[PDB]
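*Asks:* Let me begin by handing over the structure; questions about it come next.
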Amino acid sequence: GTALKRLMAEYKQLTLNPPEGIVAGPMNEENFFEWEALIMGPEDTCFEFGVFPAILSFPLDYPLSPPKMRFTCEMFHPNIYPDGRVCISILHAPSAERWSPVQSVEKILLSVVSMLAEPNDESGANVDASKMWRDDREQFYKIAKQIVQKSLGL
Amino acid sequence: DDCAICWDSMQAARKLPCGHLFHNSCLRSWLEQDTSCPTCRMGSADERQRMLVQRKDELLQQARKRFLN
Ligand SMILES: O=C([O-])C(=O)[O-]
Ligand SMILES: O=C([O-])C(=O)[O-]
Ligand SMILES: [Zn+2]
Ligand SMILES: [Zn+2]
């Protein structure tokens, strides 16, 4: 199958040169369709030192369709649903920057580490978080801090 | 069918205006989904699992340290 071949090759490539603050791979090589990714909040960003586990569930026809990505911990963020589902352009199936077979797990994760630092103010997985991100940026920084604490277990 | 030397699909490429090119079956699969150019717009397993698991809780451990400074 193409999906499994791509996924095996992406994992090998990924592992060779992992971006700072991201560990990603299958939870068991017997099933390359189910991965876990740990992402660290970049330094000097508001989710600084947070460690956020997400599950990527890949479709049979990958890379024709995007994986679903769901954060497993608690999050407060304009682009994340209450259940943890991540909603950004690159993760939506076919004027944004949608999914194409030329994307990758790696590019998905770059995109997600980006959104933690610079939210999509006008996208509404999380209205509450969107509003605050604009009106009360100051509170948002506080809620973000306790979100980090929690991801760390503290 | 498949190459008799290597046992791979041996299938034709199709080229597009923008320059880029792909296997005919791969491109068609995509066209089925979207009428655009996919590129532009139009060793033991157990040792691997253990390395991966160990890098995950080292990320966590190290995160705790940076946070507590
Ligand atoms: O002989 C062949 O080419 C085969 O079995 O795929
Ligand atoms: O068999 C074919 O389709 C060819 O040679 O282009
Ligand atoms: Zn191909
Ligand atoms: Zn092209």
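Heads up, residue numbers simply count up from 1 along the chain you see.
Placed from the backbone N, Cα and C atoms, the Cβ positions cover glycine too.
One mutagenesis experiment named in Swiss-Prot is B:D8 to A (Swiss-Prot position 346), and its note says Abolished binding to TAB3. What Swiss-Prot notes for the published mutagenesis of B:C18 to A (Swiss-Prot position 356) is this: Decreased palmitoylation. No degradation of HMGCR. The note that Swiss-Prot attaches to the published mutagenesis B:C26 to A (Swiss-Prot position 364) is: Decreased palmitoylation. The mutagenesis experiment B:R41 to A (Swiss-Prot position 379) is recorded by Swiss-Prot, whose note states: Abolished binding to TAB3.
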*Asks:* For the C-alpha pair, I'd like the distance in angstrom between B:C18 (mutagenesis position) and B:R41 (mutagenesis position), rounded off.
*Replies:* 9
*Asks:* Around B:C18 (mutagenesis position), how many other CB atoms lie within 10 A of its CB?
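*Replies:* If we count other Cβ atoms within 10 Å of B:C18 (mutagenesis position), we arrive at 12.
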*Asks:* Counting only residues 6+ apart in the same chain, whose Cβ is under 8 Å from the Cβ of B:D8 (mutagenesis position)?
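*Replies:* Listed in sequence order: B:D2.
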*Asks:* Among B:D8, B:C18, B:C26, please name the mutagenesis positions whose Cβ is nearer than 6 Å to ligand 3.
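*Replies:* B:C26, in sequence order.
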*Asks:* Can you see whether DSSP assigns B:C26 (mutagenesis position) to helix, strand or coil?
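*Replies:* For B:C26 (mutagenesis position) - judged by DSSP and reduced to three states - the answer is helix.
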*Asks:* Between the Cα atoms of B:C26 (mutagenesis position) and B:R41 (mutagenesis position), find the distance and write it as a whole number of Å.
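*Replies:* About 16 Å separate the Cα atoms of these two residues.
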*Asks:* Going through the mutagenesis positions B:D8, B:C18, B:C26, B:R41 in sequence order, which have a CB under 6 Å from an atom of ligand 2?
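*Replies:* Checked mutagenesis positions vs ligand 2; nothing flagged, none.
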*Asks:* Across the 52-residue break in this deposited model, measure the distance from B:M42 to B:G43 using their CA atoms, rounded to a whole number of Å.
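*Replies:* Here the endpoints' Cα atoms lie 41 Å from each other.
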*Asks:* As a check: which entries in B:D8, B:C18, B:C26, B:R41, the mutagenesis positions, place their Cβ less than 6 Å from an atom of ligand 4?
*Replies:* B:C18
*Asks:* Within 10 Å of the Cβ of B:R41 (mutagenesis position), how many other Cβ atoms are there?
*Replies:* 8
